[PDB]
Amino acid sequence: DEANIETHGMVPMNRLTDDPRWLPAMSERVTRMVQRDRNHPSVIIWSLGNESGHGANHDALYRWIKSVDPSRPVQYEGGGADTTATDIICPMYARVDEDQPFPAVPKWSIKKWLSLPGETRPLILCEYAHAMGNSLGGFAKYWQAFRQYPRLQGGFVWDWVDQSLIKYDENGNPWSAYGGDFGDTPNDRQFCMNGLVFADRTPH
Amino acid sequence: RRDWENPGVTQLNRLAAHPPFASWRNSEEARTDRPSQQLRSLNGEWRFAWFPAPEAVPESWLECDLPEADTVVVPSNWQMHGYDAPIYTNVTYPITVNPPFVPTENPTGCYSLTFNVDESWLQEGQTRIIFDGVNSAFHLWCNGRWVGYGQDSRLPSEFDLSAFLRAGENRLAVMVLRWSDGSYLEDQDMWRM
Amino acid sequence: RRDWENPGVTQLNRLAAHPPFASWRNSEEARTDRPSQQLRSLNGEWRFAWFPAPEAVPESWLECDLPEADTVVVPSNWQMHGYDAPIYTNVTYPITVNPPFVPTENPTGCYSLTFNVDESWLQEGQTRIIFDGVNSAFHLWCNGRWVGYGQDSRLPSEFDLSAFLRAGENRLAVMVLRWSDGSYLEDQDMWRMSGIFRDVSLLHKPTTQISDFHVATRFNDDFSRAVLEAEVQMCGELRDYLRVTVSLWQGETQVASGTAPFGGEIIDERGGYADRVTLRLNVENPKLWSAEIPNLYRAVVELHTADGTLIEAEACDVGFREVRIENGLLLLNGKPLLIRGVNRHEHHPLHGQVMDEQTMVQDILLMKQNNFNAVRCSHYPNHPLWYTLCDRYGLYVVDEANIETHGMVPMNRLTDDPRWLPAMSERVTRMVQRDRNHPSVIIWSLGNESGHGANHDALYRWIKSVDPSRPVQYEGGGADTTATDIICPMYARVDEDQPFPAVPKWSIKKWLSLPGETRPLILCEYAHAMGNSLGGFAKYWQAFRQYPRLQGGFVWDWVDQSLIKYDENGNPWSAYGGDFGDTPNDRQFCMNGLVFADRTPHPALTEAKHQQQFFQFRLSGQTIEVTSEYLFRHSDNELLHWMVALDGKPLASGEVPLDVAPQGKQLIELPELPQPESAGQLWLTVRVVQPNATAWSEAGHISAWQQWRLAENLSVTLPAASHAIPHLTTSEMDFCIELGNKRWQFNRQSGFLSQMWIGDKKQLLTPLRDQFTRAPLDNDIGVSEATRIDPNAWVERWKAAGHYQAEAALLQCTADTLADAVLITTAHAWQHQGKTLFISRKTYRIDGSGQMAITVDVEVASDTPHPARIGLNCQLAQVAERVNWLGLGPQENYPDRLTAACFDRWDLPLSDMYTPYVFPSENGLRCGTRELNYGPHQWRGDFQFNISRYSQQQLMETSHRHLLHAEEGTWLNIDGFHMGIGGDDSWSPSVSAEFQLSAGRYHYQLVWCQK
Ligand SMILES: O=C1O[C@H](CO)[C@H](O)[C@H](O)[C@H]1O
Ligand SMILES: O=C1O[C@H](CO)[C@H](O)[C@H](O)[C@H]1O
Ligand SMILES: [Mg+2]
Ligand SMILES: [Mg+2]
Ligand SMILES: [Mg+2]
Ligand SMILES: [Mg+2]
Ligand SMILES: [Mg+2]
Ligand SMILES: [Mg+2]
Ligand code: NA
Ligand code: NA
Ligand code: NA
Ligand code: NA
Ligand code: NA
Ligand code: NA
């Protein structure tokens, strides 16, 4: 269960999340979620949000949750996926054997990430195997690693369904539309379609 | 105030968050998960009118249904009704980056509903309204009188209507803003509706 | 709306918090800390009008001054000018508890000011106004236009007036609310006042400016190398030509410097802070900061173009020091501290909560002169100058968020509520943003008496995250919760456990070793100094020195919160709770200091000075071992003075230079001393004297002392036979004895010495009789909340057992004629409702020398509560100018509070033998007395005494010191034994057992004679 906080377009990404003036607004998105959902057994892990860099408000909120509801781990990928604000190393798109050593927020090979000096947490990818169009190449590589490495405990594919929208042609025949198709601009075209299933639920 | 341009005001008069409730008055029904007569759905047909900005909303909308509004299903996203376009942006915010402000041209959906309640609710008890999801922020009025305001498009916003209810017909007016300071925290890679 | 009843709204249009700015436009002035033309004071005469609720304020006010307004000085607390009453309440909120609402009648202070602004300020840049402290909430308008709103009485609120001002004359209108939702977080135990009580200033900054800056210092392992890191952020016009230069100076010498363009390192996938830059300066062998030697450097932060144009400059004093807890110890610069602390409120008997430089300086001098090295900001951020002063003079400070919700039930009702998280967070976050660069602040505190809520854990974490250089502490919820890096209890005792449910106060020694516990322990409050108190102080200090993890504590507290009132005659007098019509109130509970409100010391101050000494001594024959407790400095301004005296008669003395390294020792061999064969006890006294004056002390200041008994020669000398023998005359009603010009009359019905004559003059106004009670001290009374009431308190136990009303029953009175004397023997029983509480048996032996030897043996029922004292009392007819005694002194001292007193021959004016505690009680006792001289009398034995013009009955029945009246003659209380005074807390019995008179049988002897 993930809080409704995403500040991706900021520069740098934690611009708001590291600022105390935004703590109150972020805080409600995290605490009201816990207050509402805490008795559901299916919820096993709380998430602080998505792509918001890593700011001190995150550390504050991680701690709030840990004190109020000790029954579930808290995770958060921002800022490097292994920050002080996450109980799980939860990268997005880290590769199996290949490192992607970006400055500040590298994406190590998942097998390698586990054994970095002093690291002991479980690793579960918050997002992996980007299913955009003809994709899923290399999927088996992940599964084989998950099986061999105890601490490699799986991940969440990105994503379940294409966000395509229906539009109608001259004749009233429906068609699958994407970014820009509504005159919307700027837009990111087909980037909203990344599912394992078409919008009507027919499988890819 | 332009409460929608102030990250320090994320709600006004909103009640506290809590797990799903039904106010069952019979233990066995609560046990079986059956319906509660104390919990009613207002989903269905509502009156709706679109405006280019909150400054364009006529004050009379508070007191009476606008002749130009249309009748639409709620819940709904307005773009799906063709009132305006849904926008598909990944990273780049759909509005100029200048926290906490938003554009002056800020599409506004005016929703309204005429309803009434069981006599016993006029009698005693607390009658609240629950909006499971309003995107991105909104002001609420009942029988022309202001009730409160709420942000966070993905959690319920509840207000106590007890003191506003009246006998016979009652009118809700909900002014929803497409953009608000809450949008700054709602940059997910998806259609912006 | 009513923003003042909505915790979700704590400000409107308020600017971000930041460290002290002045916007200098010349670097040398910034370096020198000279005044800045860009920072003006708006303090001074303002116009003011009081209203009973915000709704009574007329609209016109916004536009123009109200004819009936008054001109008053700002900053000020309006209660101090008489507009309404300050209220004195401890725990119970001054308003009805119903968050977040406040009463509809809510005193509103309308303040206004017409002032000028130079055209130049408006031609360019930004002009902001800064309100350092407004209690409790406020709206602000400029030239009739609404600017913004602010909450939190203890931190600055700043607003941009750039668009609101005009050349020349301008007018502010400030509407201040006494009560707001902010009041729910401002329940500290102090007077409840209101107004613009801190400075108001106007600051000009350039459009492209330094919007914040943080200074850090990290060290190598032995502190021989440091790296100063300063992160600077700007607002405005971001351009490639901009640069920041940070230069560090030691005196007029620049020791390091760095220049860089803006653009910090990459921090995430979206890049870095292009509006930030971090400069790193290497400093070799830095001079370190500590309370012992407050070495400072000056960091100057210039914002400029690369080609050389200074945009503006900000600056700060920098103290190189590291604070860390390791292996269970709080270390400063790698050495373990021993906190000699005190809690200090910002209180002035005339100005209320307004602080001024002189007062602060005065407090700091007195603190250091009395061996304090630390202060806790109970319970809110202080006036900004306080920090500058602590940085410069050298005191460790605990900076505390202005959050206290004591009156809630349970105490964490609000701190555990997420709806209150935003309001609490601003209190913590803006405090840290303003005060993070001050070296004096070594620990952050989350507030006080607010229970332990999840909001505390979140905020603890926030700070740990933005500022890893200082520990975070918080006592609420049991003192050792997950929200504190230090076990910081309030009033935990040294050896005695107080196992309250959920939040027990364990003995401090035991607390440290509870299973799994490893943190250091520093009391955030201890040794409650209310009235005649500080009993047991030494017990604490002994433990702190013996247990490494017991690293001290902050006494509660520095200064009594008494306010000045004026009588019909216009004479000033000290007032406390309820003295302004305020009610409910907690009476004198607001007075708990080591000093009176005008800074005159209470006697307990001297006990704290001694126990907090920085030199300890041991004696072994002819050798004195001095040990230094300083961690960083050598004893470079100190000499040891030693003196040996025989019962006060000086025999030999000398001085020897002290040269002891920090934590080191020095042995000092004393010369061959007297061997007088003449009777008496030899006493060695040594004092540490500072020969040179300092920033905080004068030449000759004494910083430490200690005494030891050397040899004693008991007297075996038989006094000569008298050429005389007293005669006895008896009648049914009296026994009268005569000897020369002397006579004593013993009443056969009462059984006491009823009159004595020397020559022809009567000596007594009241007979000499036993006394087993004292006018109860604040600690005997025990109250922390003014009807109620504790049956377990001392005072109630004695009252109920009948001690104050027991009547002497005569059991025997006989007279016998001796060879060279007359002897009177008496026995009396004190009873209460059929119960015999005490039995007093005595003998009075009058000899041909004119001496009267009185022997007394008392029995105390084992089942009655231990009595306050076992002694005699009488009202002497004579009123003498001076008191001369051979015993402990010179200041008042009690059994559990006499370590500081020294045995010598003392001589003081009568009035010095009375302590004017605001709330009167037994006072002025001096213990360990062997001879007492007053007027023509002399008393010898081994007793404790007090002497003054006020009877115990009077002290007991009067509530304020100004209402006392000297009685005729002099009251003298001479005790064989006197109970401890207590003080571990002032709201439960606190006198240690060893200081309780529980022996059952007591024996004392005195000789009364003339001189
Ligand atoms: O990093 C991400 O990758 C996905 C790309 O399709 C999508 O934007 C997810 O919301 C985001 O977390
Ligand atoms: O516990 C406490 O005791 C002191 C008693 O005077 C005073 O009330 C302090 O504010 C409080 O923290
Ligand atoms: Mg808002
Ligand atoms: Mg994204
Ligand atoms: Mg408020
Ligand atoms: Mg220069
Ligand atoms: Mg010009
Ligand atoms: Mg309190
Ligand atoms: Na695995
Ligand atoms: Na996508
Ligand atoms: Na110690
Ligand atoms: Na007090
Ligand atoms: Na010396
Ligand atoms: Na009294």
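Numbers in chain C track Swiss-Prot; the residues on display, in order, are 14-1024.
Each Cβ is built from the backbone N, Cα and C atoms, and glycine gets one as well.
Here the Cβ of C:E538 (mutagenesis position) has 24 other Cβ atoms within 10 Å, regardless of which shown protein chain they belong to. As annotated by Swiss-Prot, active site, nucleophile applies to C:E538.
Swiss-Prot lists C:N103, C:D202, C:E462, C:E538, C:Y539, C:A540, C:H541, C:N605, C:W1000 with the feature substrate binding site. Following the DSSP three-state reduction, the secondary structure of C:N605 (Na(+) binding site) is coil.
Taken from Swiss-Prot, the feature Na(+) binding site applies to C:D202, C:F602, C:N605.
Per Swiss-Prot, Mg(2+) 2 binding site is recorded for C:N598, and the stated evidence type is experimental evidence. There are 26 other CB atoms within 10 A of the CB of C:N598 (Mg(2+) 2 binding site), with all protein chains counted.
The annotation that Swiss-Prot gives for the mutagenesis experiment C:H392 to E, F or K reads: Essentially inactive unless very rapid purification. Causes very large destabilizations of the transition state. Under 8 Å, Cβ to Cβ, and six or more positions away along its own chain, C:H392 (mutagenesis position) finds C:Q201, C:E413, C:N415, C:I416, C:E417, C:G460, C:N461, C:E462.
Here Swiss-Prot describes C:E462 to H as a published mutagenesis experiment; the accompanying note says: Slowly inactivates galactosidase activity by reducing the binding of magnesium. It increases binding specificity. Note on C:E462 (mutagenesis position): other Cβ atoms within 10 Å of its Cβ, all shown chains, come to 19.
One mutagenesis experiment catalogued in Swiss-Prot, C:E538 to Q, is accompanied by this note: 10000-fold decrease in the beta-galactosidase activity.
C:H541 (mutagenesis position) falls outside any helix or strand according to DSSP and counts as coil. One entry in Swiss-Prot concerns the mutagenesis experiment C:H541 to E, F or N. Its note says: Poorly reactive with galactosyl substrates. Less stable to heat than wild-type.
The 10 Å shell around the Cβ of C:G795 (mutagenesis position) contains 22 further Cβ atoms across the protein chains shown. DSSP assigns C:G795 (mutagenesis position) to coil in the three-state reduction, outside any helix or strand. The note that Swiss-Prot attaches to the published mutagenesis C:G795 to A is: It forces the apoenzyme to adopt the closed rather than the open conformation. Reduces the binding affinity.
One entry in Swiss-Prot concerns the mutagenesis experiment C:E798 to A or L. Its note says: The catalytic efficiency is not increased, when the sodium concentration increases. Its Cβ taken as reference, C:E798 (mutagenesis position) is surrounded by 17 other Cβ atoms within 10 Å in the chains shown.
One entry in Swiss-Prot concerns the mutagenesis experiment C:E798 to D or Q. Its note says: Small increase of the catalytic efficiency, when the sodium concentration increases.
Per Swiss-Prot, mutagenesis C:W1000 to F, G, L or T is noted as: Decreases affinity for substrate. Just so you know, the Cβ of C:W1000 (mutagenesis position) picks up 18 other Cβ atoms within 10 Å once every protein chain is counted. Secondary structure at C:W1000 (mutagenesis position), taken from DSSP and collapsed to helix, strand or coil, is coil.
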Least Cβ-crowded entry, counting other Cβ within 10 Å, from the binding-site residues listed as C:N103, C:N605: C:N103
Among C:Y539, C:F602, the one of these binding-site residues whose Cβ has the fewest neighbouring Cβ atoms within 10 Å: C:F602
Nearest of the binding-site residues (C:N103, C:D202, C:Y539, C:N598, C:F602) to C:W1000 (mutagenesis position) - Cα to Cα: C:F602
Between C:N605 (Na(+) binding site) and C:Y539 (substrate binding site), the C-alpha gap once rounded to whole angstrom: 11
Set of same-chain residues at least 6 away whose C-beta sits under 8 angstroms from C:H541 (mutagenesis position): C:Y504, C:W569, C:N605, C:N792, C:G996, C:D997, C:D998, C:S999
Max pairwise CA distance, angstrom, over record-listed substrate binders C:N103, C:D202, C:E462, C:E538, C:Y539, C:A540, C:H541, C:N605, C:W1000: 18
Nearest recorded site to C:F602 (Na(+) binding site) by CA-CA distance, among recorded positions C:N103, C:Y539, C:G795: C:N103
Residue pair C:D202 (Na(+) binding site), C:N598 (Mg(2+) 2 binding site) - Cα distance, angstrom, rounded: 11
Recorded positions near C:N103 (substrate binding site), in sequence order, restricted to C:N598, C:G795, C:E798 and a 10 Å Cα cut-off: C:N598, C:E798
Near-site residues: Na(+), ref C:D202, C:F602, C:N605, CB cutoff 8 A to centroid: C:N103, C:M203, C:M543, C:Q574, C:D599, C:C603, C:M604, C:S797
Rounded to the nearest Å - Cα separation of C:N598 (Mg(2+) 2 binding site) and C:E538 (mutagenesis position): 22
Whole-number Å value for how far C:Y539 (substrate binding site) lies from C:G795 (mutagenesis position) (Cα to Cα): 16
